[PDB]
Amino acid sequence: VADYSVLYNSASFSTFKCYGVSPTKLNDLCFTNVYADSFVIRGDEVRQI
Amino acid sequence: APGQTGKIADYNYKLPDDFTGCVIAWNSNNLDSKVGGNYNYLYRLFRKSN
């Protein structure tokens, strides 16, 4: 069970673009599975992905 | 902006989905830079609804 309501709440997130669905609606739908791809990139190319 | 949610988008003040108008933003870091820490600027936190 994921607390997707509160993960969005941390104000550290400076570039929070949810192309998939709206952020607040992360709470209701049930995910088949999930990919969690983590890395660190340049400050300029943050929006190239 | 109409189409965003957050502490700055709904918890303090909301823009309607049919809003028409002009937002204006400019760099007031000159006057707003207060040696007293300008802590007189508040906002409600995480209101239970929207």
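Chain A is numbered as in Swiss-Prot; shown residues: 362-410, in order.
Placed from the backbone N, Cα and C atoms, the Cβ positions cover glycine too.
Here Swiss-Prot describes A:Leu368 to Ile as a natural variant; the accompanying note says: In strain: Omicron/XBB.1.5, Omicron/EG.5.1. Of all the Cβ atoms in the protein chains shown, 11 others lie within 10 Å of the Cβ of A:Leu368 (variant position).
Cβ neighbour count for A:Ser371 (variant position): 8 (other Cβ atoms within 10 Å of its Cβ, all protein chains included). According to Swiss-Prot, the natural variant A:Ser371 to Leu carries this note: In strain: Omicron/BA.1.
Here the residue is the original one, while Swiss-Prot reports the natural variant A:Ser371 to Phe with the comment In strain: Omicron/BA.2, Omicron/BA.2.12.1, Omicron/BA.2.75, Omicron/BA.4, Omicron/BA.5, Omicron/BQ.1.1, Omicron/XBB.1.5, Omicron/EG.5.1.
Of all Cβ atoms in the shown protein chains, 5 besides its own fall within 10 Å of the Cβ of A:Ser373 (variant position). According to DSSP, A:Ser373 (variant position) is assigned to coil rather than to any helix or strand. What Swiss-Prot says about the natural variant A:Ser373 to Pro is this: In strain: Omicron/BA.1, Omicron/BA.2, Omicron/BA.2.12.1, Omicron/BA.2.75, Omicron/BA.4, Omicron/BA.5, Omicron/BQ.1.1, Omicron/XBB.1.5, Omicron/EG.5.1.
Within 10 Å of the C-beta of A:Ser375 (variant position) we count 7 further C-beta atoms, all protein chains included. For A:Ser375 to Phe, Swiss-Prot lists a natural variant annotated as follows: In strain: Omicron/BA.1, Omicron/BA.2, Omicron/BA.2.12.1, Omicron/BA.2.75, Omicron/BA.4, Omicron/BA.5, Omicron/BQ.1.1, Omicron/XBB.1.5, Omicron/EG.5.1.
Where Swiss-Prot documents A:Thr376 to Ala as a natural variant, the accompanying text is: In strain: Omicron/BA.2, Omicron/BA.2.12.1, Omicron/BA.4, Omicron/BA.5, Omicron/BQ.1.1, Omicron/XBB.1.5, Omicron/EG.5.1. All protein chains considered, the CB of A:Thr376 (variant position) has 8 other CB atoms within 10 Å.
Under the heading of natural variants, Swiss-Prot lists A:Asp405 to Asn and annotates it as follows: In strain: Omicron/BA.2, Omicron/BA.2.12.1, Omicron/BA.2.75, Omicron/BA.4, Omicron/BA.5, Omicron/BQ.1.1, Omicron/XBB.1.5, Omicron/EG.5.1; complete loss of interaction with host integrins. Shown in sequence order, the list is empty: the chain has no residue 6+ apart in sequence with a C-beta less than 8 angstroms from the C-beta of A:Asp405 (variant position).
Among the sequence features in Swiss-Prot, the natural variant A:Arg408 to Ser is noted as follows: In strain: Omicron/BA.2, Omicron/BA.2.12.1, Omicron/BA.2.75, Omicron/BA.4, Omicron/BA.5, Omicron/BQ.1.1, Omicron/XBB.1.5, Omicron/EG.5.1. All protein chains shown were included, and the count of other CB atoms within 10 Å of the CB of A:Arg408 (variant position) stands at 7.
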